[PDB]
Amino acid sequence: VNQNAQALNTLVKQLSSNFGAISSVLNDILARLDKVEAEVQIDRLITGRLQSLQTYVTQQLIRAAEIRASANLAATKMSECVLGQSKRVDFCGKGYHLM
Amino acid sequence: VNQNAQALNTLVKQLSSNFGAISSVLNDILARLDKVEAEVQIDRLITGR
Amino acid sequence: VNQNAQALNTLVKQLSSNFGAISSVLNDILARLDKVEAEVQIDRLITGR
Amino acid sequence: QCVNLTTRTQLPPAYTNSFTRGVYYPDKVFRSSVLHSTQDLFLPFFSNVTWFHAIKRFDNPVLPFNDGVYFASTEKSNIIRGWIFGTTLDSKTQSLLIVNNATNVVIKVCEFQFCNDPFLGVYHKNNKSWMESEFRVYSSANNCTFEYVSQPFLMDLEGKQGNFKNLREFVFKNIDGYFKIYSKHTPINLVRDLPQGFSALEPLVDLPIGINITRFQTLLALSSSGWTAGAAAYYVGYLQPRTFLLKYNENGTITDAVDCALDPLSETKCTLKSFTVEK
Amino acid sequence: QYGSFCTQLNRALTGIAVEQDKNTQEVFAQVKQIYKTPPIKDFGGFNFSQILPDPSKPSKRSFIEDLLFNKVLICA
Amino acid sequence: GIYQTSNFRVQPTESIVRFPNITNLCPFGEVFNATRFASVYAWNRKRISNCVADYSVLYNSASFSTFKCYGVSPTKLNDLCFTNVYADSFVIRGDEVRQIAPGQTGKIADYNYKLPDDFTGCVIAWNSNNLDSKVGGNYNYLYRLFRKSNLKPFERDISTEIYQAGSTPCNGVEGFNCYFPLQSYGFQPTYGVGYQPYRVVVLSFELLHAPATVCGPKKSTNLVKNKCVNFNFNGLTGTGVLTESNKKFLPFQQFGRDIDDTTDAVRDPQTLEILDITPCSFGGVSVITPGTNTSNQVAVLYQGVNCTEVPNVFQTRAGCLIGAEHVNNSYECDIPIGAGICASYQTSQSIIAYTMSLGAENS
Ligand SMILES: *[C@@H]1O[C@H](CO)[C@@H](O)[C@H](O)[C@H]1NC(C)=O
Ligand SMILES: *[C@@H]1O[C@H](CO)[C@@H](O)[C@H](O)[C@H]1NC(C)=O
Ligand SMILES: *[C@@H]1O[C@H](CO)[C@@H](O)[C@H](O)[C@H]1NC(C)=O
Ligand SMILES: *[C@@H]1O[C@H](CO)[C@@H](O)[C@H](O)[C@H]1NC(C)=O
Ligand SMILES: *[C@@H]1O[C@H](CO)[C@@H](O)[C@H](O)[C@H]1NC(C)=O
Ligand SMILES: *[C@@H]1O[C@H](CO)[C@@H](O)[C@H](O)[C@H]1NC(C)=O
Ligand SMILES: *[C@@H]1O[C@H](CO)[C@@H](O)[C@H](O)[C@H]1NC(C)=O
Ligand SMILES: *[C@@]1(*)O[C@H](CO)[C@@H](O)[C@H](O)[C@H]1NC(C)=O
C-alpha cells in the first residue's frame, strides 16, 4: 500500500510543474493570452503531462506482474498445503508438514 | 491472438496523426515546401512517431 | 554479464548525439550563442538525454 | 540641535545561542496539517546572536545591515522607540525612519540630516511626567518620498518589574524594492535567557521603498548626561538564505519547523518530508 | 491531434483492474460449497477458538483476522 | 458485459465576477502627457496602485505609434487584476527602439537600460518629432556610451565617472583613453525617420503576490451557494460550488491549498466572508448489457454519484444503478457490477441486479 500510494502522490504533484511554460494553471494562460499564440504555451504542458501519465501506467504494468506471481504462488500453497499434505521440503512451513 | 492483433492496428493507425504538423504524409510536407524550413514539420513527426 | 555491460555502453554513447541541437557539448552551445536564445538548444538536449 | 553623549559603560558585545527562534509565515496563503518545504531568508538555527544592554550603561552602536535583520528586545517600559535605516545617514540617500511615537508609528522614507550620535531625548524628570523637550534625532528633511502613519496605538512605557514579561521580536527584510516587517510580542516570565521554545511571527506590514539599505541603528528615549531608564536588553541576528520544512496545524498556526542543512539527521528529515525517521 | 494514447492508457488500466479481480477469485474460490462447522467442538482436545469465525461480532472475522485487520486524504 | 464510456460532468449555471471595491481612475494620462521626459540613463520611474484602470482608451487611440505586449494580449487587459504596475518613461533615437524588447544587444540595451527574460509588461513608443525636436539643439538628452560591464535588469546607473579605456590609470576629467561616458544625441526638425526622437514608455506589472490592487470593470453580482457556477473573485477563474466555511483564516489569509496544489477555500473582495470551492459533481458512466444478439434494453451505472444528485433507481455502494430491479433472490454472477452486486437478464424478461451467492450451503 505504501509503494502504491507513493505513486499517485508523485503523479498529482506533477500538476505543479510548468515544463517550460509561463504558468502551470491551465485556466491562467487561457485567460491571459490570445487564441493563436496560446497553443505555443498550452502544447508544452501536454507533452509534459502526457509523459507524466505514461510513466505511471508503465510502472503499474510491471508492478501488477509482480503481484500476479504472488497470487499464483498463493493459489498453489492454498492447494497443496491446505487441501492436502505436502512433501515438498520447505514449501509448507519449515520442517515436516502436518496441515 | 486478439490481443496481439489489437496492437498493430493502433500502431499502423498512428501513421495518420498530425502531431501538430500540417499533414500526415512526409511527401505532403516535402512536395509543398523547400528543405531548409520544412525540417520543423518533419521534426514534429519523428518525435511523435 | 555481457547483456548488462551492453546497456551501459549504449547509454554513454548517447552523450555524443545532437538530438537536433547544434552540438553535443554542453560547454559549447554557451560559448557560441547569446544567453537569451541559446536556451532553446539546451532544452532539446535535456528532452533528449 | 544635537548633543553628543558618552554616559556609557564601555563594554564589548555578548554572544548567545539563538536556539529555535525566528520563523515567519513566508506566503500569505492558508494551509492545514501539511508539511510544506520552502526556501527563503531565515535566521539559521542555533546561531551566535549578538547581545547589547540598555539601562550607568548606554549601548548604541551602528551595525551593518545585510539580508535583513532579526532584532529582539526584552524590554520593561520599552524604552526603545525607533530605528533608522540607510547607507550614509547624512542627508545623501533616502533614509528610512520608523520613530514609534507613544501615539502611533510614523514612517519617513525621506533624505534626513541626522546627528552624529542621535538619541531621543524624552525628559530624567522623575516627577511622574517625562515631557519630551529634545527632538535629538535629525536636523533637516528637505525631501520626503513616503509618509505613512499607522493606527494610533498607545503602548505601555513604565515599570521596574524583576521578571520582564515584555519580549518583542521583529524581523526586517528588504527585497524586490519592498520593505517587509514581521513582528510578534510575548509575555515571558524569564529574566535574561532568550526563551527556549518555538513560536511564530505574525506579519506586520510590507511597503514600497526602493532604497539601498546597508546600515542601521536603533533609537531609544531618555537629560543627556544623566537619566533614569527602565531595564532593557536587545539581540541582533543576521539572516541568511536557507531551506526549511514546516508543520502547519489544523488551526493554521506554524507549530514546528525543521532545518535542511544543520546536520545529517536534519537532511534526512528534510528529504523524507517527515518528522520521524525510522531505523 | 496526438491520436489514440488515451484509449491505450485506459485499456491498460482496465486490464489491470480485471486481472486483480481474477486474482482474488482464483486464490479464494477453491471450494464450491460453503461448509459450516457443527455447533459441537469435540475436536479431540484442540482449542480452535481463535481461528473459527467469531459469532458475537459485526462480521464473521475471527480473533486473528480482526487483529490483523487492526494492524494495517482520498478526496484530493 | 459491462463497458465503460463517456465520462460525464455537471454543467455551470451562471457567472460571478465580484471585483474589489470601486475607486478612482488611474493617472496614466498624467504619465504619458508629462511635460518633460528624462533620458535613458536616468529613466523616470513611477508606481501605479490602488486605482481603477482602463486600457481600452489606452489602446484604441491612434495617439500611439507602436504597441507590443509581451506577456498578455491587448484585447483583454480589461479582465485581469494585478499586484502592482510600474511605468518607466524616457526618450530614445528611433533606430534603437527595437532594442527595448528583451534579450537583445545594443547601446541602449547593454550599458544603460535592460529588461529581463521573464518580462510581462507592454512597450508603447510614440513619435514626438513635432515637440521634442528643436532647431537650436535639444541636446539635454544624454545617453551612456561605455560601461565597465553590462548592468542587470532595471539597474539604473547615474554615475558620470570618467571611463578608462587603456592601461594608463584614468586621471583628471580627461586623458588618453579617458572618456566622458555620456553623449548627447541629435534631434532637429530637419531629421528623418530613424534619427527622430521617440517617447518610449514601458508598463510592467506583476501578479498575485498581494491582494489584487488594479482592475477594470466591476459588475459585482452575488455570492450564491451550492450552485455549480463560474467565478472571478480577483482574477482567479474556475468552476464549482460555494458555501460558508468554518476554516480559521487569520487576518491575512485566503487562497487555501490544504493538501497538494488546489485553489481551495478563499475569501472575496468587497466583503470578508471565508467562502469555499469544491468542484461540481462528476464521475464515469458505465453501460451494462446482454449481448446484442439477445435484446436492446440496457442499464446504466453512474459511478461514485449519489442517486439523489444524478439529475428504477437502486443505489449500491458502487454508484447509482438505474434500469434494473433489485430481487431479494441470490443467483450466480453473470455481469459483475461490483461491491458484491451482480446483474443478469431473466424472465416478462428484464435486467435484474442482485446480491452474489458464493455457491450453496452444505453442512
Ligand atoms: C559562537 O562563538 C564562539 C566563540 O567565538 C564559538 O566558539 C562557537 O563555535 C560559535 N558558535 C557558532 C554557532 O558559530
Ligand atoms: C511625537 O513625538 C515627538 C517627539 O517626542 C513630539 O515632538 C511630537 O509632538 C509627538 N507627536 C504626537 C502626535 O504626539
Ligand atoms: C483548532 O482546531 C480544532 C479542531 O477544529 C479546534 O477544536 C480548536 O478549538 C481550534 N483552535 C483554535 C483556537 O482555532
Ligand atoms: C463597497 O464599500 C461600501 C462601503 O463599505 C459597501 O457598502 C459596498 O457594499 C462595497 N461594495 C460595493 C458597493 O462595491
Ligand atoms: C493627453 O491629453 C489629452 C487631452 O486631455 C487626451 O485626449 C489624451 O488622451 C492624453 N494622452 C494620454 C493618454 O496621456
Ligand atoms: C444522497 O443524498 C441524500 C440527501 O439528499 C442523503 O440523505 C443520502 O444519504 C445520500 N446518499 C448516500 C450518502 O448514500
Ligand atoms: C427485498 O429488497 C427490497 C429492496 O431492498 C426491500 O425493500 C424488501 O423489503 C426486501 N424484501 C425482503 C423479503 O427482504
Ligand atoms: C531636497 O529636495 C531638493 C529638490 O530640488 C533637492 O535639491 C535637495 O538636494 C534635497 N535634499 C536632500 C537632502 O535630499
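Numbering of chain A is taken from Swiss-Prot, so the residues present carry the numbers 952-1050, in order.
When the header is checked for method, it gives electron microscopy, 3.8 Å.
Even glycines carry a Cβ here, placed using N, Cα and C.
A:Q954 (variant position) carries a helical DSSP state (H, G or I). One entry in Swiss-Prot concerns the natural variant A:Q954 to H. Its note says: In strain: Omicron/BA.1, Omicron/BA.2, Omicron/BA.2.12.1, Omicron/BA.2.75, Omicron/BA.4, Omicron/BA.5, Omicron/BQ.1.1, Omicron/XBB.1.5, Omicron/EG.5.1.
The C-beta environment of A:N969 (variant position), restricted to residues of the same chain at least 6 apart in sequence and closer than 8 Å, consists of A:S975, A:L996. A coil conformation is recorded for A:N969 (variant position) in the three-state DSSP classification, outside any helix or strand. Swiss-Prot documents A:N969 to K as a naturally occurring variant and attaches the note In strain: Omicron/BA.1, Omicron/BA.2, Omicron/BA.2.12.1, Omicron/BA.2.75, Omicron/BA.4, Omicron/BA.5, Omicron/BQ.1.1, Omicron/XBB.1.5, Omicron/EG.5.1.
Among the natural variants in Swiss-Prot, A:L981 to F has the note: In strain: Omicron/BA.1. The residue drawn here is the original one. In the three-state DSSP assignment, the secondary structure recorded for A:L981 (variant position) is helix.
Quoted from Swiss-Prot, the note attached to the natural variant A:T1027 to I states: In strain: Gamma/P.1. The Cβ neighbour count for A:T1027 (variant position), using a 10 Å radius over every protein chain in view, is 12. In three-state terms derived from DSSP, A:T1027 (variant position) belongs to a helical segment.
Spacing of A:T1027 (variant position) relative to A:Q954 (variant position) is 26 Å (Cα to Cα, whole number). All chains included, 8 other C-beta atoms sit within 10 angstroms of the C-beta of A:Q954 (variant position). It is 36 Å from the Cα atom of A:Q954 (variant position) to that of A:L981 (variant position).
Cβ-based neighbour count (10 Å, all protein chains) for A:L981 (variant position) stands at 13.
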